[PDB]
Amino acid sequence: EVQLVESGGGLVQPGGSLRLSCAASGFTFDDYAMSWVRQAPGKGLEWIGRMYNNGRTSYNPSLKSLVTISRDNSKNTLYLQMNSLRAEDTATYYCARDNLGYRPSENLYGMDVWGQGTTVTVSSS
Amino acid sequence: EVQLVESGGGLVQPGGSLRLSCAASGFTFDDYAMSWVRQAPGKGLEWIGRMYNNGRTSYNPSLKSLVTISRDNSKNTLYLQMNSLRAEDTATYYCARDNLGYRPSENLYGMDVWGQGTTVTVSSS
Amino acid sequence: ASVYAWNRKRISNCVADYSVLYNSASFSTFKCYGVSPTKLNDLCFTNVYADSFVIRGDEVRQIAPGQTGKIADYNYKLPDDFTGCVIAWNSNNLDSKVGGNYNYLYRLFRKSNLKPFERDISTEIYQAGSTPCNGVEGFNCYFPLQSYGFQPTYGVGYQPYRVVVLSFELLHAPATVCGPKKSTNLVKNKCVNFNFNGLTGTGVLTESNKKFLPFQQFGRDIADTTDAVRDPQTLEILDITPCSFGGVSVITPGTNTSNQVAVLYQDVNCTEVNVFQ
Amino acid sequence: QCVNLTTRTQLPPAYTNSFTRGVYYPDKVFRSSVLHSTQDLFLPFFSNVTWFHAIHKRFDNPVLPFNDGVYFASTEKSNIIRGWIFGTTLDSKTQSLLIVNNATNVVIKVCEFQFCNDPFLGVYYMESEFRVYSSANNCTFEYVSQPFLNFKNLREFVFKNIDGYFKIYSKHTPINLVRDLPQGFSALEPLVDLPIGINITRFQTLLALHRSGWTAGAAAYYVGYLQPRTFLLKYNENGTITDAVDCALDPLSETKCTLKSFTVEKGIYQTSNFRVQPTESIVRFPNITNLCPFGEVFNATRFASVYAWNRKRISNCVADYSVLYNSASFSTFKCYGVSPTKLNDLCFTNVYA
Amino acid sequence: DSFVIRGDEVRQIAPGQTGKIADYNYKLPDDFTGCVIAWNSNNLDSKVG
Ligand SMILES: *[C@@H]1O[C@H](CO)[C@@H](O[C@@H]2O[C@H](CO)[C@@H](O)[C@H](O)[C@H]2NC(C)=O)[C@H](O)[C@H]1NC(C)=O
Ligand SMILES: *[C@@H]1O[C@H](CO)[C@@H](O)[C@H](O)[C@H]1NC(C)=O
Ligand SMILES: *[C@@H]1O[C@H](CO)[C@@H](O)[C@H](O)[C@H]1NC(C)=O
Ligand SMILES: *[C@@H]1O[C@H](CO)[C@@H](O)[C@H](O)[C@H]1NC(C)=O
Ligand SMILES: *[C@@H]1O[C@H](CO)[C@@H](O)[C@H](O)[C@H]1NC(C)=O
Ligand SMILES: *[C@@H]1O[C@H](CO)[C@@H](O)[C@H](O)[C@H]1NC(C)=O
Ligand SMILES: *[C@@H]1O[C@H](CO)[C@@H](O)[C@H](O)[C@H]1NC(C)=O
Ligand SMILES: *[C@@H]1O[C@H](CO)[C@@H](O)[C@H](O)[C@H]1NC(C)=O
Ligand SMILES: *[C@@H]1O[C@H](CO)[C@@H](O)[C@H](O)[C@H]1NC(C)=O
């Protein structure tokens, strides 16, 4: 069964670095495009970035300065090394596969399987 | 070489139970139908039952009450747990593969490969 | 479903986008008969039916008109005049288990070949020999349905393929299924191109005195050209007169004499084109 | 629940004339002021149409063949005829079609019904009795639709089954004729096309009892059989089929079929051709002499050893393999690459024993 | 004209074909004259990763 599990959220100080995981099961990244999307408490889903199968990375151009998406194909997992987390970086971070091959429904977000997402908050303590 | 070997025959008391084997070599039961046939000393070959590849069992309706055909696909062997062996249950028991494929001529029994069969006798001692 | 018990679903009263299916790379087999796959969005269809089943990998060859085999003759027959599309794709990750998936069955034995689009779910014991079965298995007496052994380790061709067959009827009844082309305003009494439910043409649309029966959509003349049509939005009848055609004759003296010519428009009045009637 | 009806009166079914009934629209295309020739499964003109009664004590629910198609006519008052049963064996072994019109709606179901021997509906003097099937396990097609329906009403239906498609054509006619089919013409409009995809060779009419034992209300129906033939249909200025010509009924209408006109001028017209159908098949082949010496091979006194196996060429003779395969002397007879019953139909080269 | 495609997409290198390769990458005309030559290059164009 295709299932995406994220881990690594929690409290994090301002100006620090925090690494997130997208340990995937049921499929491999050798033939699929994978995306990271955030979700504010008061705003909608905001696309962060995308990792292609050949290693090609694209990011949100208002968020390029502080995100990094990498793979570990031996452990078939996706990594997100975020740095300098400020107050507006408090989000629930979903990891999802891109449905490039087929479009069964007219999906606004263009993804066929989602992750449960992990919640990250930035405050004093 | 496709070869069917049976074992487990011998003397057996009246009213008891006796388990027979059809340890097969050269083929597996995942795509073939397997049958059990008996042979009286004074009568012809009498069909006992059939095991299908999906686990479906059919039996001789005059013999359903006292036979049981099961598989062990890990050991690619067929089992025949017979109970309440009486005087007319003395037979030489052949285990054979059904021919659901191409038949080169008319077969009376419809078996492409036979077993050597094991002999079971029921008497006082 | 299994192929002997193939499911049929009615598709009606909806707008079908076939451009998202044909351009999808998921389908390994996409064979259309009697209609081009890129012309699907430009047509409107009546009596759309979707037949779905699961077959073996190398048996997708038999899902075509005029084929022979266990699947075509005993499980699912297509007519020779079939119009529609046969769509198939590998489902090894869905329909195969490590011990063997036995939920998909096919009819190995039957007494006679199936008719086109006929379903047989009867499970009587087949007689493959001389001795009659009398409904009981025995020598040469078998259950007619055998299951595929679907394992992931099997090679391509012994692997499960999910097959969906679409069937249409082309422009003979009022149509309920259309492609996503948007309708324009209705312009009458002018020479225009028209597209009524996939029926293309060129003519002048006029209000008609003919009264169509409710099962009738269009009307044909002697030459089987559509001379009357029902508008699918406002149920009114329109005559389609062909746009005016007149033979042109060039009256001239010799080119040694002069280059002046006159033109005659035959059977054409002068107000629909030195003017002389 | 099933009930045997044991108060029937024995009487043979009747026969009457079809006249010019049973014509339906062959397609959904409007045609006006035209003469159109079509070849389809039609009911022949002036044919022998079978007549069944419901009167009190007649209650006609027999087993009838379906053949290529069924024309069903109904001279009906007070709503006794309610539906039809289609199938092959009419039990749970095969899959059968149910069309009913009860007091509320019209239901079409394709299921494996275990049908009663006498399926019926009932009206108490309200509908409170329904005994058609005892079970329904595997259902593939369901379709609930609008109500289709001195004798006052005439119901014509045409049931056809081509390519898994059940075509039902219907026409409703106000009549005031007492006993028989009225003589006239009425083209049947198409009612419904059902994708049932089942084998149909037998069918049943469903009636309704009247209770106050049982009483049969006054009704009468007619069963005719469709044959593949050509009609010349006339479409008037309003698009209604007003007249028809059976092309194979009589030489006058065959002349009308050939000339593509309903009026024939005085003269001689070559319309058809008389041919004499073949009756028997006569196959004459010469004398079966020079038999192969299989008696010298199988019935030899001495046979060879297996290391020194004898080989004999069999050639230039006629070999009867039917006396070897049907002989009970041979315990083993295994043929490879050729069927034993196809041996006499083939000619062989380089035969060795 | 030389390129590298997938193994089962060699069917699409023909006149009148449809697919990702024919429609978006390499279209042949319906009046094409010439020869289409293809061969497996798994030992040359495949790496273990
Ligand atoms: C109504 O009559 C029919 C005809 O006799 C009955 O059908 C038979 O029922 C017996 C009872 O077991 C069977 O042995 C026969 O095989 C049946 N006949 C056929 C042709 O199948 C029917 O059972 C009667 N209805 C009721 C309720 O008893
Ligand atoms: C298709 O099915 C899968 C699982 O059955 C589901 O996760 C996915 O959301 C479905 N896609 C659509 C567009 O509904
Ligand atoms: C339909 O049924 C009849 C009789 O029940 C049988 O002879 C015929 O072969 C059947 N048709 C098919 C396609 O099985
Ligand atoms: C929409 O179409 C239906 C029938 O197709 C018609 O009855 C109705 O008037 C139409 N409505 C509009 C706004 O065109
Ligand atoms: C109709 O058929 C019956 C018997 O099948 C026969 O006796 C009768 O004469 C026929 N009627 C006509 C008009 O041929
Ligand atoms: C008519 O048949 C339908 C279908 O089973 C049922 O729902 C309905 O109650 C029936 N009506 C009467 C009056 O029997
Ligand atoms: C038909 O019904 C029987 C009993 O309900 C069931 O065992 C069988 O699997 C069914 N067949 C199909 C094709 O659904
Ligand atoms: C055709 O319809 C018109 C009315 O539209 C009527 O006057 C005329 O009598 C009809 N003709 C026939 C042959 O029914
Ligand atoms: C061999 O002898 C038996 C004895 O009756 C006879 O019936 C048979 O026809 C003989 N075989 C041949 C091939 O003639």
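Following Swiss-Prot, chain D shows residues 14-69, 77-145, 153-176, 185-247, 257-397, kept in their order.
Every residue, even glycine, has its Cβ placed from backbone N, Cα and C.
For the natural variant D:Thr19 to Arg, the note given by Swiss-Prot reads: In strain: Delta/B.1.617.2, Omicron/BA.2, Omicron/BA.2.12.1, Omicron/BA.2.75, Omicron/BA.4, Omicron/BA.5. According to Swiss-Prot, the natural variant D:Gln52 to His carries the following note: In strain: Omicron/EG.5.1. While the structure shown retains the original residue, Swiss-Prot records the natural variant D:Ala67 to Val with this note: In strain: Eta/B.1.525, Omicron/BA.1. Annotation of the natural variant D:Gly142 to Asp in Swiss-Prot: In strain: Kappa/B.1.617.1, Omicron/BA.2, Omicron/BA.2.12.1, Omicron/BA.2.75, Omicron/BA.4, Omicron/BA.5, Omicron/BQ.1.1, Omicron/XBB.1.5, Omicron/EG.5.1. The mutagenesis experiment D:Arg190 to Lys is recorded by Swiss-Prot, whose note states: Partial loss of biliverdin affinity. According to Swiss-Prot, the natural variant D:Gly257 to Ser carries the following note: In strain: Omicron/BA.2.75. One entry in Swiss-Prot concerns the mutagenesis experiment D:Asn331 to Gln. Its note says: Reduced viral infectivity. Variant annotation in Swiss-Prot: D:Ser375 to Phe, described as In strain: Omicron/BA.1, Omicron/BA.2, Omicron/BA.2.12.1, Omicron/BA.2.75, Omicron/BA.4, Omicron/BA.5, Omicron/BQ.1.1, Omicron/XBB.1.5, Omicron/EG.5.1; the structure shown retains the original residue.
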Position of peak Cβ density within 10 Å, selected from the variant positions D:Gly142, D:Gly257:
D:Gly142
When DSSP states are folded down to helix, strand and coil, where does D:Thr19 (variant position) land?
coil
Rank aside, I only need the closest one: which of the recorded positions D:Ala67, D:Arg190, D:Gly257, D:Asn331, D:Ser375 has its C-alpha nearest to that of D:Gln52 (variant position)?
D:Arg190
Cα proximity to D:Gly142 (variant position), best match among recorded positions D:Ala67, D:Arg190, D:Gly257, D:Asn331, D:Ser375:
D:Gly257
Nearest to D:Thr19 (variant position) in three-dimensional space, by Cα, is which of the recorded positions D:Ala67, D:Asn331, D:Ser375?
D:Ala67
What does the structure give for the C-alpha distance between D:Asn331 (mutagenesis position) and D:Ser375 (variant position)? Integer Å is fine.
32
Compared by Cα position, which of the recorded positions D:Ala67, D:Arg190, D:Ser375 is the closest one to D:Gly257 (variant position)?
D:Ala67
What Cα-Cα separation, expressed in whole Å, is found between D:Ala67 (variant position) and D:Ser375 (variant position)?
65
Would you mind reading off the Cα separation of D:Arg190 (mutagenesis position) from D:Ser375 (variant position), to the nearest angstrom?
67
For D:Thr19 (variant position), just count the other CB atoms lying within 10 A of its CB, please.
7
Count the Cβ atoms, other than its own, that fall within 10 Å of the Cβ of D:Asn331 (mutagenesis position), considering every protein chain shown.
6
For the variant positions D:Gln52, D:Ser375, which one has the sparsest Cβ surroundings, going by other Cβ atoms within 10 Å?
D:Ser375
Can you see whether DSSP assigns D:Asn331 (mutagenesis position) to helix, strand or coil?
coil
